[PDB]
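Worksheet for the structure shown next.
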Amino acid sequence: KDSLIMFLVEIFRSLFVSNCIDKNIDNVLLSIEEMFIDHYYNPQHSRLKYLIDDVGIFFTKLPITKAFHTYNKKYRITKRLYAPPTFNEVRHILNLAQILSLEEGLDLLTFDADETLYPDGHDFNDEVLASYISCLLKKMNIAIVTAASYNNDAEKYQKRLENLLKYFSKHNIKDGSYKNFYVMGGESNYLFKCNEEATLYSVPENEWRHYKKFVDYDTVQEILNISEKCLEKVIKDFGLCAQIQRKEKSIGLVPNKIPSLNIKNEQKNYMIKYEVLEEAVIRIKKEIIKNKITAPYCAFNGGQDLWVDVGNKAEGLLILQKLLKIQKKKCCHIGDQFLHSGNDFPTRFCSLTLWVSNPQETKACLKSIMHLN
Amino acid sequence: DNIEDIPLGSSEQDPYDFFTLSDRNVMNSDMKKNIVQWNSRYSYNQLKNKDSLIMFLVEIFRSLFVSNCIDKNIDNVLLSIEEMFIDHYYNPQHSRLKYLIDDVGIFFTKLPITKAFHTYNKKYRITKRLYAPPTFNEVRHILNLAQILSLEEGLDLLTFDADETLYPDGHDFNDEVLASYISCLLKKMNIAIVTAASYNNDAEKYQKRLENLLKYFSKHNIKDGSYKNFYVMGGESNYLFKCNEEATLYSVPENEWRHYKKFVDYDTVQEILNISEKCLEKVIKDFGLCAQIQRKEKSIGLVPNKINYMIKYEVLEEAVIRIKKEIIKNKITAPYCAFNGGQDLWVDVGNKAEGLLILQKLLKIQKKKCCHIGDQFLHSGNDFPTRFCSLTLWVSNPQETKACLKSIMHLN
Amino acid sequence: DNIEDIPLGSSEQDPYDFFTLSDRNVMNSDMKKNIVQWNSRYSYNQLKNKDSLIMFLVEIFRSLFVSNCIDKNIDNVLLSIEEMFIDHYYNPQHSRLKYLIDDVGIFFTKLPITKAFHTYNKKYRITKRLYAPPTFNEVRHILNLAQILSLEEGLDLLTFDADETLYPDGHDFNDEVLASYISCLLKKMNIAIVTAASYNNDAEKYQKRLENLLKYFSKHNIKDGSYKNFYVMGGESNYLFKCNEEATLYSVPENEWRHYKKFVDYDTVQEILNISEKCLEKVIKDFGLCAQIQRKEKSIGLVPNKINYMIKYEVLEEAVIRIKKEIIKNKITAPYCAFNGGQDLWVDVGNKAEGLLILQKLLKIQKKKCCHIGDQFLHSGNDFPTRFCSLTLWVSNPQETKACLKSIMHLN
Amino acid sequence: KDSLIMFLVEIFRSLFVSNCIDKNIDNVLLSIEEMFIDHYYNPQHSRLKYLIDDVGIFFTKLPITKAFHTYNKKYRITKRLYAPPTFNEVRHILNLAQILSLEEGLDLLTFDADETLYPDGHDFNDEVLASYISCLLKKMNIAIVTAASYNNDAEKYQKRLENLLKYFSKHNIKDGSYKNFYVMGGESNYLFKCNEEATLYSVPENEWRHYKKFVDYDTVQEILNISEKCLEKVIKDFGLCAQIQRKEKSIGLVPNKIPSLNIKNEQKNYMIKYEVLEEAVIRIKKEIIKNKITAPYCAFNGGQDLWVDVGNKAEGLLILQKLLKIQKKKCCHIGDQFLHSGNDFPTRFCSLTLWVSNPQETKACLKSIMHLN
């Protein structure tokens, strides 16, 4: 799951079953906060490292006590006699705590666009969410990391973000704010910026090529050929109706449309069992590790088709960090961890990370970002 | 055979959920739901509680897979499990399968679980997976296949949990392809619809949700008198409707079916609603909720206010347990159902198991010839006991309901 | 208040143990027993089943320790737990503590758990441990301290599970230091001994095990008539003996105490023994065991043959469950106890909870003024319900029994 | 616990609940055996490595199927309708499987003397067990690893093994078998052999010094001083009545005798809570790791007193292996894993290891060693 959330959940459970969760529990909260701050400083030798081995690194001193006190007044979770705090609520607590930790401020806010901004299969379609990103764009750089691989063609990427770009053109671009907006395609392969006319344009590759570690063209082609052989073997033994699609630095297994239960004349994408997709992801990672590949890559499920890309969203996050000359403490990222189950590419060590189950919680977290100043 | 002797425990609580997998607000698309079932710590206890028999088979197949022998001749293990299943069919009480699992229920047919496994495996080749063992969704598909293949003789009654399968996300019936399967099945066998919605005795309100479906019924079914076999049940076991010549529901006279339902002195009914109303009012005050209470004749509910204002899922669970505890505190033995919906809370003085038995006794159908289409993710086990009333099939989405009904259509 | 309404479930089974921590053959010295309690996967489910209330406190203190606040002012958590304990003392049925734990039982005294924690911590400084949280053995010591400190008014009855505490490894009583504590306590309060051994109505055989203890009784206690308060109970609740002028046991007349025990038609008693004897004979044949069956008037047992030939512990567990299942198959409702000893198997048509209540009613003692010294590792929960009859203390070895009795000696 | 045992236990449980455990289950057993042999060959890339990460290395092809079939006829564990196979029984199965795996034979048999041979606090006192070691001594070298630290004084070590040495003198030493017997004191610090007169004598340190990796005298003294400071701090805050005892290369915390509950005039060793001893072991390991000590050492509980020695029983096992010029496949060790809870010194990778809860199971395992030839 996520060992840190389970740590706080189990503590709150045991505090609840003692029938003292609604009294003054500041001694427990302050002790947990002092332990969290003691992991902020001297992280490798903190006591939290022994209690939880996969804490990672904390880049800010979060006020978990003040965050709990603030959230509890809003939802009154301590008043419930029969329902103790849940996994979802503790996730909300740590989200508010991470926002409150950034007292000095941040300059880079990144969104895993596949997970939070647009609902998969459609374009940006949230007028209120565009307004929150709008006012925040003025104060800080906002970057968008998207897994779509359209090479460096900015028109295809604009089709998904057209509504937000139209909002930019109407209200943001007036006072030079528009320069702060950045978009990252592929995983770390294509970069796009915004212009005065509110239209996406690809940044020259030579400007940001030096920041990223080079990956040999022979090595990536080796990766795609391995993935092609595995996907072909997986289609053969499961008798699937899918095909392998190869991009410049991307390869995926996409289902073929077939006539289905709709009578006479209609189509539906061939449903591939989610279990078969996970089996394929494990086979691909097993074969890639067998060939001793050090180059970073990401093989993810993400819906009904499987895709293997070179580079990970963490690499694009660190690219934007090093390019904009921002320290790691002053940048945060909004992304959903339910979609990436096994991780191995989680950015908990690259930048601050927020967990937001649906676009409505994104509005709530972005409202808190507005209130922070 | 009777609701009085059937085990309910309406005022019990399933062990608490900290991960809130039932929260269909956070879980959104089916992709995120399927991720958590792979991780055992995320969903184990919640899962097995919904259907322990399936989990029992998951553990056997898991050990078969990790022994690296799941793809060899495993017919000895499967035949042994089938032999336990048949021995539980012949002698359900005090069987050995009953000893292993207390809540296994009753089997009404000889389950050919071996053939169901061989056929399901041959179609999807799930045994070829070297790194992913068979998951919970696939063994529940096998149990569906085993129950369909078991049902060799035929059916007379088909029942649908209408809130779960027929209505998309609370909307009205809007699946024309599904109507064709339902119409062809009504021609051959009786079709019963049980829905938790309580619209008093207003037949037009119940028809409004089934308006699209009844249009297909009037187009093709009205020709051969199959419409008489169609029945709808309101409340949970409180109101009964049949179909007339036109595509409109007409209420069955109360005197015709009154005796089949277990008697409730009615004074207790409104005592239940008064306790629930006081608890919900206190819950609204305590959490400052923006909601309204809708009270029916024998039903009461807590519904969010129109913008819909969001009610915290955990507050809904808190209020359900408060109502059950306060109902115990007044020592009320009447069978009822207080369930936690996605956005709404509802307390009904009926149970869908009670209405299923009422439909069985009215139509004078034996239990072997009765089946039920229902999703076991949403309904708690204490409110509706699984496989105690009839054969039970599990369907997660309208597509699997289509496939099950198509397979039932080609029966024998 | 009565054995008839008390919850037994004599024919139930505790969830199976794969690690066999109860196997005192493999576990040998107390060092190896203490190792496994630190690992949660080794002993969790088995432990909590023996005393869930203690485990409930372990989880709270575990979360307090991992919060790195167990050594700060934790009096708010402890006072809240104490407030739940007192609320469970006033209203045990339907209390909130009863909601958290179903098998908590009844409290007969206001537990000062806060003071018991503060005193136990101040003596051993268990809160100073930075890497090891408080274990199960230390919280069960605190519960012992909380129950002794709770008992403020005083005692009239003291009961010993003789098989567990008095006899060393099945030998006769051979602890002269313990006799002094027992003698001083008899002077002030009545002392009752319940032992599972069944020697028919032979008072000399029961005395042979207590011969060393009765020598001390005759030396110091006989002077002040305290010997009259001493009572011994054979079988499990079948035979009763008192003390006479000399250091010899004399049987209490049956007519004096017959009515207190729940009636058994006796014909069922021998039906139970016949079922058990047939099951044990089949078990001996099936596993080729070298053992003998000893049948008493109202007791029957399976005992290893003299060289002692070793009987596999798991075969003993298998035979216990076989006997319970076959007893159910004949639908026998009489309260009995079939327990799995270390080397022997025994089926008694009595229960130590039934005999404890018989001693309570005979001496006309209120439950608040009754206590029991017993080890909860050996006795299963279904046979002897914990804290349903009187206050219960947990003792692992003769040394802790000495310390508890010394603390009881200085009471008020 | 021990992940491998749990693997077999859970499989046997699921086989039992299917009500097929008494039928022909050779397909499951042979598949598990083939998987075990496939981890014997190419161990780093075996499928067992993925299913169980801590399998370690297997030095022989064990016949787990034949071992189960042999054991089942003896105890009829498949006939039990209500009790599935336990942790103890599966441990017995793997013991028999490891014995049967040594078809070619072994030349070195080692006993953790603290755990199996003598019951703690007493000397060797098993006439029948001495007979089994007697006949086995002729065919193979038998070594004894004991944690007692008496320097290189052979008289103190003979006091614990006097009964077995007397058995050696009467029946073994007649035909030159006595030369095979070896004893290892400390952990890997003192070595003893047997002579014609059946009396222990210390082997010269220079003969076997080269095989063991050298540990600086400054480093071991650093270890003992750290342990002395920790034990002193532990005695101070718990108010214990114990004292620190320092040997050449050993240091321990030993309880002080105090007058106890026995009236007037008697003594008893001060009881130290087992929880305090575990807390001290963790503190000592934490401080030693903080000072970056690479030298092998062992800090164990083992009763009522705590002892910290330099070197581990694994080092003595490998010393005797390299000294006697024996391949790892032809040597086994009999020791109990209940006493060493957290391990970190388990010899599952050094040699074959048997698990034997009491001296009676040692007699049973040594009878099987007799039957192997």
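To match Swiss-Prot, the residue numbers of chain C are left as they are there, and the shown ones run 10-316, 327-431.
This deposition comes from X-ray crystallography, 3.7 Å.
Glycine residues also receive a Cβ, built from the backbone N, Cα and C atoms like all the rest.
Here Swiss-Prot notes a mutagenesis experiment, C:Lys41 to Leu, with the remark: 9.4-fold reduction in affinity for IMP and 4-fold decrease in catalytic efficiency at pH 5. 4-fold increase in affinity for IMP and 4.4-fold increase in catalytic efficiency at pH 8. In Swiss-Prot, the entry for mutagenesis C:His150 to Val states: Increases catalytic activity especially at pH 5. The structure shown retains the original residue. Annotation of the published mutagenesis C:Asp170 to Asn in Swiss-Prot: Loss of catalytic activity towards IMP; the original residue is retained in the structure shown. Annotation source Swiss-Prot lists IMP binding site at C:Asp170, C:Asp172, C:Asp178, C:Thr204, C:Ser207, C:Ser308, C:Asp363, C:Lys371, citing experimental evidence. Annotated Mg(2+) binding site per Swiss-Prot: C:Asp170, C:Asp172, C:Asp394, in sequence order, evidence recorded as experimental evidence. Look at Swiss-Prot and you will find C:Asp170 tagged as active site, nucleophile. The mutagenesis experiment C:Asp172 to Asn is recorded by Swiss-Prot, whose note states: Loss of catalytic activity towards IMP. 3.9-fold increase in affinity for pNPP and 422-fold decrease in catalytic efficiency at pH 8. Under the heading active site, proton donor, Swiss-Prot lists C:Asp172. Quoted from Swiss-Prot, the note on mutagenesis experiment C:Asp178 to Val is: Partial loss of catalytic activity. Here Swiss-Prot notes a mutagenesis experiment, C:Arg218 to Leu, with the remark: Loss of catalytic activity. In Swiss-Prot, the entry for mutagenesis C:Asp363 to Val states: Loss of catalytic activity. The structure shown retains the original residue. C:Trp365 to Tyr or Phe appears in Swiss-Prot as a mutagenesis experiment; the accompanying note says: Loss of catalytic activity in presence of ATP. For the mutagenesis result C:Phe403 to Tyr, the note given in Swiss-Prot is Increases catalytic activity. One entry in Swiss-Prot concerns the mutagenesis experiment C:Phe403 to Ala. Its note says: Partial loss of catalytic activity.
A break of 10 residues separates C:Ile316 from C:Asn327 in the model, with a C-alpha distance of 4 angstrom spanning it. The distance from the Cα of C:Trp365 (mutagenesis position) to the Cα of C:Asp170 (mutagenesis position) comes to 16 Å.
Closest to C:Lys371 (IMP binding site) by Cα-Cα distance, out of the recorded positions C:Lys41, C:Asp170, C:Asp172, C:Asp363, C:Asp394, is C:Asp170.
Applying an 8 A CB threshold to same-chain residues 6+ apart, the list for C:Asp394 (Mg(2+) binding site) reads C:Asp170, C:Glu173, C:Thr174, C:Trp413, C:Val414, C:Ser415. Comparing the Cα of C:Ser308 (IMP binding site) with the Cα of every entry in C:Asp172, C:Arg218, C:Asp363, C:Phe403, these being the mutagenesis positions, the smallest distance points to C:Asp363.
The shortest Cα-Cα distance between C:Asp363 (mutagenesis position) and any of the recorded positions C:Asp172, C:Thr204, C:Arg218 is the one to C:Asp172. Those recorded positions from the list C:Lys41, C:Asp172, C:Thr204, C:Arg218 that have a Cβ under 8 Å from chain D Cβ atoms: C:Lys41. Reduced to three states, the DSSP call for C:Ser308 (IMP binding site) is strand. Straight-line distance linking the Cα atoms of C:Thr204 (IMP binding site) and C:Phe403 (mutagenesis position), rounded to a whole number, equals 13 Å. DSSP assigns C:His150 (mutagenesis position) to a helix. Between the mutagenesis positions C:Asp170, C:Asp172, C:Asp178, C:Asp363, the minimum number of other C-beta atoms within 10 Å of a residue's C-beta occurs at C:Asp178. In three-state terms derived from DSSP, C:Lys41 (mutagenesis position) belongs to a helical segment. For C:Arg218 (mutagenesis position), the same-chain residues lying six or more positions away in sequence with a CB closer than 8 A to its CB are C:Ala171, C:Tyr176, C:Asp181, C:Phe182, C:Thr204, C:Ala206. When the C-alpha distances from C:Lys41 (mutagenesis position) to the mutagenesis positions C:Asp172, C:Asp178, C:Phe403 are tabulated, the minimum falls on C:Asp178. The shortest Cα-Cα distance between C:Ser207 (IMP binding site) and any of the mutagenesis positions C:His150, C:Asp172, C:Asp178, C:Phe403 is the one to C:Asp172.
Pairwise Cα distances among C:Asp170, C:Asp172, C:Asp178, C:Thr204, C:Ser207, C:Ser308, C:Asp363, C:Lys371, the recorded IMP-binding residues, top out at 21 Å. Across the mutagenesis positions listed here (C:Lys41, C:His150), the residue whose Cβ sits among the most other Cβ atoms within 10 Å is C:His150.
Among the mutagenesis positions listed here, namely C:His150, C:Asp172, C:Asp178, C:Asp172 has its C-alpha nearest to that of C:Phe403 (mutagenesis position). The Cβ neighbour count for C:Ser207 (IMP binding site), using a 10 Å radius and every protein chain shown, is 25. C:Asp172 (mutagenesis position) sits 21 Å from C:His150 (mutagenesis position), taking the C-alpha atoms as the reference points.
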